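As structure tokens, the structure follows; a few thoughts come after it.
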Amino acid sequence: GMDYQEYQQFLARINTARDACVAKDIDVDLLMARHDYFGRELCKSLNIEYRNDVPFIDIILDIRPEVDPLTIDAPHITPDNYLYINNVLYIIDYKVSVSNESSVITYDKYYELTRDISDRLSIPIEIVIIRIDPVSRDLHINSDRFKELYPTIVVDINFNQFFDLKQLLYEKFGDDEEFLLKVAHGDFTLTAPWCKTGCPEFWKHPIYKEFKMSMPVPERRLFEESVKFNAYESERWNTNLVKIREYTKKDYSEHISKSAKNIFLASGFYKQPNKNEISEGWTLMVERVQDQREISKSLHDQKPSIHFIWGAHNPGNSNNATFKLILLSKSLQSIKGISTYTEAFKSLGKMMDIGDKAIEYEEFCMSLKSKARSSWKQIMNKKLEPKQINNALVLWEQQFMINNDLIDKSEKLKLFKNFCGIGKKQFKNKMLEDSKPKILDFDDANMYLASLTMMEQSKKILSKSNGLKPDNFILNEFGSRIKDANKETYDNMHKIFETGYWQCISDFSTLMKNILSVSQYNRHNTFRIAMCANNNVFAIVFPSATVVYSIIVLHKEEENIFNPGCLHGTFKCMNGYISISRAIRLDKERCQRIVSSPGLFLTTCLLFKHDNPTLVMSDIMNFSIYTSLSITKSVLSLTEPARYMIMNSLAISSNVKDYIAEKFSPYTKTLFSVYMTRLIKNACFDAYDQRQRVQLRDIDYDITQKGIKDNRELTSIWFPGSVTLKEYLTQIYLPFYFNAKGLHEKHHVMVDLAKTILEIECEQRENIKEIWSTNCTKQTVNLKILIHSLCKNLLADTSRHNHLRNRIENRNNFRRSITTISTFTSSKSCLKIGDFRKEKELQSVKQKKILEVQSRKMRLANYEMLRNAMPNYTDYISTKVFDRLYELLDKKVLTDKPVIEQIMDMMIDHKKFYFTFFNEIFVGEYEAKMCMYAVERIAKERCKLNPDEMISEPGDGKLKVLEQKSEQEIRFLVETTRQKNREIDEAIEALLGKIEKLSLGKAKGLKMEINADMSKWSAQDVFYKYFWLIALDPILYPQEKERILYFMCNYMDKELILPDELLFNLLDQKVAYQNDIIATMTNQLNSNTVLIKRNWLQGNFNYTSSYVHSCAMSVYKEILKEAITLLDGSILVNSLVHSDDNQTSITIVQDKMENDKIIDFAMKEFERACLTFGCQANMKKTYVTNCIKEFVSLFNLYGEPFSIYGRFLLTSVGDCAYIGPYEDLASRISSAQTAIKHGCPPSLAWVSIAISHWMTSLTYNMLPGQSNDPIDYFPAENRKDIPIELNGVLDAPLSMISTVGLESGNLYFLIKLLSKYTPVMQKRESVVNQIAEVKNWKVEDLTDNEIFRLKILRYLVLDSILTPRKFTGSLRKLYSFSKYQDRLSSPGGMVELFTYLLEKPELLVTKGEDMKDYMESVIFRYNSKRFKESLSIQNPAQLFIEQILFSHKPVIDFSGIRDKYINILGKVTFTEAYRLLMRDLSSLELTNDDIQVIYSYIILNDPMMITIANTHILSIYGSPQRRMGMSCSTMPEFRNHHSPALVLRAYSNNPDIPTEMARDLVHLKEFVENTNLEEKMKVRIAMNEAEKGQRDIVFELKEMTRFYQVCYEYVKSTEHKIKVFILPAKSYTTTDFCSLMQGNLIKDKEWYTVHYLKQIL
RNA sequence: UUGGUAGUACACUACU
RNA sequence: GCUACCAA
């Protein structure tokens, strides 16, 4: 082959090389040698003279000696060789390449540059590129004329020696990162392998053998060939892809064409909504429902539409608590007549009859309260003895003993067993496996009329004036701003607040708050009494998670009550009537929503009514009060399907028939549900009849006006009136968001989920046999089409970023320690398998002991078993992520080597996988999490490159993309139709019988929007298809592929673990063989596991699956395009993909076919496209329009963006962790912020903000006149002037609130001061200038309020403040906690660890890359009280009520607050904290320097706060204008290093442990010494210990922590988040965004232009 | 840890 | 579950 001396030299250089530099040079020399070697052998075959390089002037001098080299101006190119024959100049170049790319550039360059000289000399110059493929050895020559001179070229040439040399060089430097960078060139770069060896076990894996045998022989070879391929060692990175693509090209192209030709087979009759479709669907629905339910036509089977009866108040009587107590007692005893429970009721009134001894009652109660309020903790070891007060046995305020002297045992029993339903079961069952749930007959005539009268009656009663002042918190504290935003909404509030509706719901809320408060400490042998501001309504809280209660209403006329279907009986008493509701057993989470309901109801009504004069508020309220309060499964079964039913009904193409027939399953237990089912039914019919008004006709300015200039011509759904399209959509989609979470029980959501999973698995085992098919067989993939489409997409996507593998590694921290990755160190749940029999069986015993004790303590009248019955029980426990990492680190299973390297190892080591449900809906092992991390993050990055894949799109990016696509599509439709008819239009407008002939022949536009949904995405996918996605991937090495595929093989052998909960119930009633799917699939409860093969579990492979989804839509695009060119038309196809969400947009212009046939064609190919890739498009849900896009609950209407922003407003009432006034309010406010960027109008945002305040204050009894109300305790004559940190009212422009939330409260206050106290001459200056002028301020001139505020800002805010502490862990399952306990018990353990952390203070804020660092930082965490509390799951209802009940107890650690400004035993009450705060401030004065420090930490430290400050000062507003055409704009960056963890270590002073580390460190030190800190805490430490006379290791830790936490939040750069705002115009800069925001959020009806007087940022 | 004895604590309170 | 006392 090559020269031998030359060969041995290369072999010496390779052996000697120690540098990427040296090795790189060898690579170049090998290539250049190989190129020369070819040329020499090539020239020998052509029998011409060999020349390595030849100047072009020499070519001329040779063929034209008479030409003047000084005047010819020859090009500056150097061809390898040439040949002048027959007056034709052949320019030659040799290439050794498997690709033609080098040749194209060489040709284009040479050809272009030889044109000038060709024309001058009259010499034809032919450019000849002679290439040889070094693999096949085939020659390729472009020049047809050169092949005529050499029609037979033979080059017996062998490149084997060059391949061996290259291979030896590359093997030696394979791990050299620098080598890969230099060698790689230049559209593809790799990194070092993640592992050395592959996985031989893969090739023997039965599941691989299954995957193999299922393919034809060629595809087997190609798969094994593709796995063993690696781009690093190959000529090009894409050879494998290209090879496999070309092999499958024939069958692919035939599929595209065969499918495209189907356009001519379309009948044009596609699935389509109409009267009959709806009717027949409904018919089939009723049939199915009857099989599955027990239908009743009887009203007495009715369930409560609302868990509440109500009556108006009585101004004739007193509203004193004690008065009301007696009033009820007497009213109960004076019940007249005989009925089943009247004797018990009278007895109850007797048991709370304190007679006239009210003063005794009060003082007894206040005595008990004072005691309880004396302690932060609960009172212990002091028995509560009931006091005798008249006939009543009083245990506590409004708690009464169940006195057996005052009630017959026979009557008492009826009350519990039958009325309360406590301890009763009627098993009228015939076989072992025979009792269906009962519902009302929604389609019965009279049953409907029954529901209608309830709605009618409730309107007659609640519409009436409540006869109260409308005044309330929302109105008094936010009415002003709401009115200025929009007077209409202000008026609408009053309309509501004046009615019985508002009072009724407000009463239910207050009473429920009190019911819950009261239920907490209620005992098994006591009842309790709840009251509210309405002196006619009460609640009896019956003895015992849940509350059992009955509402009691006092009223004058007997039928004058609001009875939403839960009245038990109305009774005549002494001075009128008394009504009692059925006993209600309601879980406390529902109860908490009831408390919140006034917010929901107000929000709902104002929303539905907003800006619509056709709607009657009365009608709105009657509907809204039920949706707000009917917190039931009944309504849930209606609001979900309503979206699909109604939308399908008005769609171009859809399937109402099937959706209603199969999936609509009403649970009409209440009358309201029956009433609502009807509204939905009519909605569908009404929807179809106005279908043509929604869907656009044949139409640029005619299209956009429809959505922008939205006129009100559609029929309203839930109440009489007319409605715009937007408003129409809100009525359809909003109701789903009324629904509460967890309306289903614990046991019942699991069981349903378990059964579906198991059923699907069982179906597959017995029917699903095939993996591949060409006819879209159920749950199959078209093999060759998958392969070809993957190659094509893998090529296109990989080409648009050359450093992809690097991107993956860096963005997902593959190279870094596992201990530095959030998701691998989280507090999420995780699963581990092992032997925990003893632990659990001991707990089984200990649990039953505590059960019987409490069960024995009654003045009233099993794991071990499981594991004896189950031979194959896979034992397990659920721990936390960080805890499992600790354990594995501790047992040296894991290490702190790069995470990706351990993942690779884990893919071989973990052979058996397990998953289960929660205590991402599946919990997996930590090991499972590691493996899938690699696969999904690889996919993640390539999804980001793929332009159609959107699950990878960061932030709010989707809403902006939808808009860009739809504005691109309106353009295409318009311009394309205008250009196709330019000539027809000209002939027409030039000139009625001959105009008509021409107007038919013109092209018609077709726009269709496919809003699609995929079916059983994860449960019925063809998981095998992803094997190719891995094998074909060029960025993966063979060793990496082998391990990944071995994992995926194992993954298809994974097992689901059935929670013991499911297994008990079945064993409990297992007398013999049973057919329940759970027992069936467990070999009759032999195992607690089931093998789950084909179902990859929901949430685990989203990116991977979403990438293939994109591939399926790329085939779809090609089919539609080919189909339309057969009609010589134009087409634009766009597709947006998001796991099981798909929005595909088609725009067509053609003149040979009716649109109905194109629609019919397009949908069938959509269905087929999904199926060929193993996806099942769901046509019950999938619907088609020509104007409305829907994608992941985002809309685009005729080009304009649209969102159901209401859903965020409804969640702004319940979302908080219940920690404190400031935190809770912050949490609730962020929902209003979200709604704003989603298009919420100004006035409705304020209502949300108002409600948020109310709920927050309500939680801590801080409302006006309430105990913890701080107004009187501070220098302020208005809530707006009291700080936000002390639960003051928020005061700031809405534009500012939107951008920076609660922190705007202070920021605005500081801005008011600048506007007031800077000199008259400086007022028009920027912020920085006005802050400098603070040194010329007079503190003495400031008002008391202003100094109070400033003092708080200075000494408290710098580095939330009034946060209650709780006495509370139950952390037995945490491995790391047990170790923390070993260290507590160890003699010097903890001090040793505290010491270690002070030495490495980096660990106080971060977690080091080191293992030891991590393990020791975790043990440390446990020393924190608040951390340990986080690990235990907490019921939000219990968090809510605990906060209420402890409101008067001392829960403020003021000593923790006070110490921070110095240079008392235990806890304190809220109210006492206020007082202590004021006192301290009085003796702590405020200087001009202090005020500057305030401005510098708040304003000047944040570029955002500077900008926002300037925007408010320097702005001036232009005249108002309408809102027309809203646009999506991304929020720009305002703010302008290395890993914070290491940077902080360097600080404690060696940038070593590059130079840039010092660069970081230098300006970290500047931040320190300017606002001195290093010297501040050193002094602060020295003081504390000198006072104590001994070292205080705790205080030193606290100080250090905050010192370094300040540094941690200074160093770390925040990655700019993508958040998109709907605005009146487009924002192109930071200046635009502020002006628009500032100008868009002031008035509902109009918006303003905002200009500025000076520079801003 | 086991066994025994005795307990297990609090809001609304309102123009109505 | 938590608390106080007692016994091992």
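One-based numbering along the chain as shown.
Just so it is clear, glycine is given a Cβ too, placed from its N, Cα and C backbone atoms.
The following features are taken from Swiss-Prot:
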type: MUTAGEN; residues: A:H35 to A (Swiss-Prot position 34); note: Complete loss of nuclease activity
type: BINDING; residues: A:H35, A:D80, A:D93, A:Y94; note: Mn(2+) 1 binding site
type: MUTAGEN; residues: A:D53 to A (Swiss-Prot position 52); note: Complete loss of nuclease activity
type: BINDING; residues: A:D53, A:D80; note: Mn(2+) 2 binding site
type: MUTAGEN; residues: A:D80 to A (Swiss-Prot position 79); note: Complete loss of nuclease activity
type: DOMAIN; residues: A:995-1183; note: domain 'RdRp catalytic'
type: BINDING; residues: A:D1141; note: Mg(2+) binding site
Item checked: Straight-line CA separation, A:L991 and A:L992, 8 intervening residues not modelled, Å -> 10
Item checked: Nearest-integer angstrom distance between the alpha carbons (Cα) of A:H35 (mutagenesis position) and A:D1141 (Mg(2+) binding site) -> 52
Notebook entry, point to check: How many Å separate the Cα atoms of A:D80 (mutagenesis position) and A:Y94 (Mn(2+) 1 binding site)?
Noted result: 7
Notebook entry, point to check: So around the Mn(2+) 1 site, A:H35, A:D80, A:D93, A:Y94 aside, which residues have their CB within 8 A of the centroid of those CB atoms?
Noted result: A:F38, A:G39, A:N81, A:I92, A:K95, A:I130
Notebook entry, point to check: Rounded to an integer, what is the Cα-Cα distance in Å between A:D53 (mutagenesis position) and A:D93 (Mn(2+) 1 binding site)?
Noted result: 9
Note to self: How many Å lie between the CA of A:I1553 and the CA of A:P1554, given 4 residues are missing there?
What the structure shows: 10
Checklist line | Same-chain residues at least 6 apart in sequence whose Cβ lies under 8 Å from A:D93 (Mn(2+) 1 binding site) | finding: A:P79, A:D80, A:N81, A:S103, A:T106, A:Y110, A:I127, A:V128, A:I129, A:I130
Notebook entry, point to check: By a simple count of other Cβ atoms within 10 Å, which of A:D53, A:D80, the mutagenesis positions in the record, is least packed?
Noted result: A:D53
Note to self: I want to check the contact list for A:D1141 (Mg(2+) binding site): same chain, sequence separation of six or more, C-beta distance under 8 angstroms. What comes out?
What the structure shows: A:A1012, A:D1013, A:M1014, A:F1191, A:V1192
Next item on the list: Provide the number of Cβ atoms within 10 Å of the Cβ of A:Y94 (Mn(2+) 1 binding site), excluding the reference atom itself.
Entry: 21
Item checked: Cα separation of A:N1463 and A:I1464 (whole Å), the pair that brackets 12 residues absent from the deposited model -> 17
Next item on the list: Between A:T1368 and A:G1369 the chain has a hole of 2 residues; just give the Cα distance across it in whole angstrom, please.
Entry: 7
Check: Three-state secondary structure of A:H35 (mutagenesis position) from DSSP?
Finding: helix
Notebook entry, point to check: Just how many other Cβ atoms lie inside 10 Å of the Cβ on A:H35 (mutagenesis position)?
Noted result: 17
Notebook entry, point to check: In the deposited model, 17 residues lying between A:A861 and A:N862 are absent; what is the Cα-Cα distance separating these two residues, in Å, to the nearest whole number?
Noted result: 25
Margin query: Quick check on the gap: 3 residues absent, flanked by A:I699 and A:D700. Distance between their CA atoms in Å?
Written below: 8
Next item on the list: Return one of helix, strand or coil for the residue listed as 'Mg(2+) binding site', based on DSSP.
Entry: strand
Next item on the list: Please report the end-to-end Cα distance in Å across the unmodelled region of 18 residues, from A:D1359 to A:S1360, as a whole number.
Entry: 10
Item checked: Gap of 7 residues [A:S544 to A:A545], endpoint C-alpha distance in angstrom -> 10
